[PDB]
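Below are the structure tokens for one structure; questions will follow.
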Amino acid sequence: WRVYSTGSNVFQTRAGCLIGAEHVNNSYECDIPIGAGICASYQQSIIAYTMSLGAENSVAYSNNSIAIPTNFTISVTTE
Amino acid sequence: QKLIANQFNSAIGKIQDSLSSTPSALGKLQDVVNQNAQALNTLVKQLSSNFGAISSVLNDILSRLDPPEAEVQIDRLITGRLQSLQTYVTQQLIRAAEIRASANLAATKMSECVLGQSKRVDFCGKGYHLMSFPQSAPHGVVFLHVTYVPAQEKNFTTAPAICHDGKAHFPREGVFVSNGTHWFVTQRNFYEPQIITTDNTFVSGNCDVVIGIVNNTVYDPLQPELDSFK
Amino acid sequence: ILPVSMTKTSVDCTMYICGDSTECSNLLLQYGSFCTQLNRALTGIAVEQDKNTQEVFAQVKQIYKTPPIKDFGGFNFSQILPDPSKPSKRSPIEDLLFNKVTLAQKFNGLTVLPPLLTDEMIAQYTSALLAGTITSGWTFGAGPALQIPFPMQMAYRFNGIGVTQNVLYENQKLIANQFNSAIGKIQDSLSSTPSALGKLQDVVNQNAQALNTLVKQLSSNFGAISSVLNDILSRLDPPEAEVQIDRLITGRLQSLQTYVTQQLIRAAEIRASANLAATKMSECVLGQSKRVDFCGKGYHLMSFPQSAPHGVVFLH
Amino acid sequence: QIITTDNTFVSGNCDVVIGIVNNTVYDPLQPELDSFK
Ligand SMILES: *[C@@H]1O[C@H](CO)[C@@H](O[C@@H]2O[C@H](CO)[C@@H](O)[C@H](O)[C@H]2NC(C)=O)[C@H](O)[C@H]1NC(C)=O
Ligand SMILES: *[C@@H]1O[C@H](CO)[C@@H](O[C@@H]2O[C@H](CO)[C@@H](O)[C@H](O)[C@H]2NC(C)=O)[C@H](O)[C@H]1NC(C)=O
Ligand SMILES: *[C@@H]1O[C@H](CO)[C@@H](O[C@@H]2O[C@H](CO)[C@@H](O)[C@H](O)[C@H]2NC(C)=O)[C@H](O)[C@H]1NC(C)=O
Ligand SMILES: *[C@@H]1O[C@H](CO)[C@@H](O[C@@H]2O[C@H](CO)[C@@H](O)[C@H](O)[C@H]2NC(C)=O)[C@H](O)[C@H]1NC(C)=O
Ligand SMILES: *[C@@H]1O[C@H](CO)[C@@H](O[C@@H]2O[C@H](CO)[C@@H](O)[C@H](O)[C@H]2NC(C)=O)[C@H](O)[C@H]1NC(C)=O
Ligand SMILES: *[C@@H]1O[C@H](CO)[C@@H](O[C@@H]2O[C@H](CO)[C@@H](O)[C@H](O)[C@H]2NC(C)=O)[C@H](O)[C@H]1NC(C)=O
Ligand SMILES: *[C@@H]1O[C@H](CO)[C@@H](O)[C@H](O)[C@H]1NC(C)=O
Ligand SMILES: *[C@@H]1O[C@H](CO)[C@@H](O)[C@H](O)[C@H]1NC(C)=O
Ligand SMILES: *[C@@H]1O[C@H](CO)[C@@H](O)[C@H](O)[C@H]1NC(C)=O
């Protein structure tokens, strides 16, 4: 049972210690909840990172600039 | 109309594949079934426990000891089983309250979305709301929200008002937009430029009141008709 | 002000009740699967709190940023946008909210789990929602974000409550001054009375009181000889030590069960409040509502959500 | 009520719409301007 106790791959988090999960400084979506804004996913190995919130979309804004659609699309959303 | 029909037809046919793609799509009903099933299984399993008594079987209790002494063991077993049943009933009551809240939400959704339009945002799926269709479910209801979401947007330079002979002009229904050389009036939710004066503009005040204003020709088609009588 | 999520908690049945004493622990298994049910209920409550927070605050699939230059200088939004000077990214009103809430400690068998969404990311979500409702107006919640000048958005919003566009543009200076004055005044009104944020202090304090009551019940013997199992194990003979330890086990188990039931009721109430808050957000900030008195007294124009230590606050 | 050009709005060509019907739309301008030729 203690075979998964190697200290070379131990990653310390804000919500406990992690064993066997690689730590990467990049940003991705929420795959598996961990706690304190950390989520783990599958790359070969398991990567645990810091949570990210979508992709940044800086909308260009000005006091005389407006945007209106020229086309539509109909979608059906289940519930 | 043909394009709208094509989009609606191609959208509904994608619902079957989306639902059948993964078993996790129907989680909100499988969870409801599973929690009750597992609670009932746990209540059944609680029957075969000693609860601190000599044995968990009633027949062994009667056979091993005399009634005057087996009364205490029977009392212990009865108290334990009553506690288990009471906690199961309390859990079922709380779950029933949660399901009643969900059912009231579903009834409100039916009565609003299915039986009419709804101006409540995000209450009818992402985007603007059109007619909706319900579907029966084993232990619930499944909706289909036919939404209208704009796409392929392009930006124009706008201005709140148009100058005309020292008289401010405002859009009756829409927003002034310009493609860099000429100004037009269009509905706010779809690009469809038109001429300005004929019906979609109303007059109020002078040009010195508003802050950012632009000059443009305001041409009433009434006047060319009058010149036809000259 | 609306609570959105209570603090996550979880208790170890054997560790809490039996004190990790061996024989007394193996005697507990005779009582059945009472240990598993409470753990499962607490796990469900914690995951429900996490789901409530995510549902209330993660209402957008993209994160938006305010323009570097405030070209809407008529209206002044510095009191709600994320202040960059402070080490924290919370807005000045958010910072005032955080410092106005005060008392959750580790113990023998009780723990607290951190939320999935940390406070900084909750503030980031609120900033994204505010930037979306400031720059793109009400249409960023329906589809792709469409840029539109803020005075024009206010003109639309006025047009949506039965008054034409003449009123705003001819009185833009007055409207901007009144809006700035009100936004300045709400901060003073909130900071004036500590009991203003009572709807969150209430839930925090009452959860803490429930936890303390659960812990304080250790000292009660429930009619047994003593409150410590060590004395019973090292003093009395097993034939009656078993009966005494069984009575103590029954008492502690009943106490933990009633705490679990109270937490379940509290979680149901908080889930109802969080669903109401999510509906209020999706109908107020991401659009316009014709529902009178659902969005504050008077006809509704906009709404600016702001984070809270354990909930969300709305500036209608 | 009678179909008048001040009651309906016009935009587009006849061919694109499916299901149209031929008819005449009254014009309040024509009889007022006819009396002042
Ligand atoms: C508006 O968007 C629709 C698709 O959302 C466009 O329809 C497509 O048109 C192209 C070429 O005309 C076809 O190859 C596609 O198959 C069409 N899509 C569908 C779903 O039928 C439509 O042309 C767009 N409108 C304009 C004016 O460009
Ligand atoms: C902006 O829109 C106007 C709309 O009138 C464009 O002007 C038209 O351009 C077409 C191009 O072939 C001509 O056939 C029309 O006669 C023009 N109309 C008028 C009234 O001049 C103009 O080209 C557009 N400009 C841009 C940059 O898109
Ligand atoms: C939008 O904002 C820009 C940036 O300030 C304004 O441009 C300035 O306008 C003032 C007042 O007319 C001029 O004195 C400056 O020379 C302008 N600077 C630049 C770089 O253009 C613009 O007027 C604003 N537009 C509206 C409608 O408010
Ligand atoms: C829009 O038109 C008005 C007048 O129709 C312009 O106001 C004039 O501005 C000039 C500035 O050189 C003055 O000499 C005139 O006396 C003004 N006329 C009036 C009646 O006040 C205004 O400048 C125009 N604006 C734009 C952007 O073209
Ligand atoms: C918008 O509101 C902010 C308030 O945060 C204004 O900044 C203050 O301006 C006063 C003016 O004397 C200063 O005394 C304060 O020190 C400023 N900071 C704060 C935190 O109050 C700002 O001037 C307003 N206007 C604009 C265009 O930003
Ligand atoms: C409505 O009137 C128009 C014009 O009078 C009709 O269009 C023409 O119809 C005739 C047959 O009656 C065709 O031979 C012509 O080729 C049509 N013109 C064009 C430009 O296509 C139209 O058919 C009438 N509507 C109906 C329903 O009969
Ligand atoms: C990832 O970033 C952290 C700091 O954010 C740094 O300590 C670490 O070395 C980085 N990892 C790699 C592989 O560069
Ligand atoms: C429209 O928006 C794009 C960015 O999405 C910007 O690059 C472009 O300049 C805008 N149009 C005009 C006319 O400025
Ligand atoms: C209506 O349907 C009938 C089918 O019986 C068809 O002949 C007719 O052309 C249709 N008319 C319109 C306007 O759709």
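Note that chain C carries Swiss-Prot numbering, so the residues on display, from first to last, are 726-828, 852-1064.
Structure method, as recorded: electron microscopy, 3.8 Å.
Cβ coordinates are placed from backbone N, Cα and C, and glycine is handled just like the others.
From Swiss-Prot, for reference:
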type: VARIANT; residues: C:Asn764 to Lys; note: In strain: Omicron/BA.1, Omicron/BA.2, Omicron/BA.2.12.1, Omicron/BA.2.75, Omicron/BA.4, Omicron/BA.5, Omicron/BQ.1.1, Omicron/XBB.1.5, Omicron/EG.5.1
type: VARIANT; residues: C:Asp796 to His; note: In strain: B.1.1.318
type: VARIANT; residues: C:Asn856 to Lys; note: In strain: Omicron/BA.1
type: VARIANT; residues: C:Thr859 to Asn; note: In strain: Lambda/C.37
type: VARIANT; residues: C:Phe888 to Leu; note: In strain: Eta/B.1.525
type: VARIANT; residues: C:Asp950 to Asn; note: In strain: Delta/B.1.617.2, Mu/B.1.621
type: VARIANT; residues: C:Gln954 to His; note: In strain: Omicron/BA.1, Omicron/BA.2, Omicron/BA.2.12.1, Omicron/BA.2.75, Omicron/BA.4, Omicron/BA.5, Omicron/BQ.1.1, Omicron/XBB.1.5, Omicron/EG.5.1
type: VARIANT; residues: C:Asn969 to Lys; note: In strain: Omicron/BA.1, Omicron/BA.2, Omicron/BA.2.12.1, Omicron/BA.2.75, Omicron/BA.4, Omicron/BA.5, Omicron/BQ.1.1, Omicron/XBB.1.5, Omicron/EG.5.1
type: VARIANT; residues: C:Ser982 to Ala; note: In strain: Alpha/B.1.1.7
type: VARIANT; residues: C:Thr1027 to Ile; note: In strain: Gamma/P.1
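Tell me what's around each of these sites.
Counting Cβ atoms from all protein chains shown, C:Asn764 (variant position) has 15 others lying within 10 Å of its own Cβ.
In the three-state DSSP scheme, C:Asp796 (variant position) is classed as coil. Neighbours of C:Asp796 (variant position), defined as other CB atoms within 10 A of its CB across all chains, total 14.
According to DSSP, C:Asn856 (variant position) sits in a coil region rather than a helix or strand.
Residues near C:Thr859 (variant position) in space but far in sequence (CB under 8 A, at least 6 apart, same chain), listed by position: C:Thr734, C:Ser735, C:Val736, C:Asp737.
The Cβ of C:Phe888 (variant position) has C:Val785, C:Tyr789, C:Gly880, C:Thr881, C:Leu894, C:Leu1034 as same-chain neighbours under 8 Å, each 6 or more residues away in sequence. Annotation note: C:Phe888 (variant position) sits in a helical segment as assigned by DSSP.
In the three-state DSSP assignment, the secondary structure recorded for C:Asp950 (variant position) is helix. Sequence-distant contacts of C:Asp950 (variant position), defined as residues of its own chain at least six apart whose C-beta falls under 8 angstroms from its C-beta, are absent.
Around the Cβ of C:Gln954 (variant position), the number of neighbouring Cβ atoms within 10 Å comes to 13.
Residues within less than 8 Å, Cβ to Cβ, of C:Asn969 (variant position) and separated from it by at least 6 positions along the same chain comprise C:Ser975, C:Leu996. According to its DSSP assignment, C:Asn969 (variant position) is coil.
C:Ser982 (variant position) falls within a helical segment according to DSSP. For C:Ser982 (variant position), no same-chain residue lying six or more positions away in sequence has a CB closer than 8 A to its CB.
Over all protein chains present, the Cβ of C:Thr1027 (variant position) has 16 other Cβ atoms lying within 10 Å.
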Checking C:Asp796, C:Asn856, C:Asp950, C:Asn969, C:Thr1027 - which of these variant positions have a CB within less than 8 A of a chain B CB?
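Checking chain B against the variant positions, the residues within range (Cβ-Cβ under 8 Å) are C:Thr1027.
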Given a separation of at least six residues and a C-beta threshold under 8 Å, show me what packs close to C:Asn856 (variant position) in the same chain.
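In sequence order, C:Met740, C:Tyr741, C:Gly744, C:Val963, C:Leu966 meet the Cβ cut-off.
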So which of the variant positions C:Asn764, C:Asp796, C:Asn856, C:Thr859, C:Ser982, C:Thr1027 end up next to chain A, with Cβ to Cβ under 8 Å?
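Checking chain A against the variant positions, the residues within range (Cβ-Cβ under 8 Å) are C:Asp796.
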Determine, to the nearest whole angstrom, how far the Cα atom of C:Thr1027 (variant position) is from the Cα atom of C:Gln954 (variant position).
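If we compare the Cα positions of C:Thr1027 (variant position) and C:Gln954 (variant position), the gap is 26 Å.
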Between C:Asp796 (variant position) and C:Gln954 (variant position), how far is it from one CA atom to the other, in Å?
46
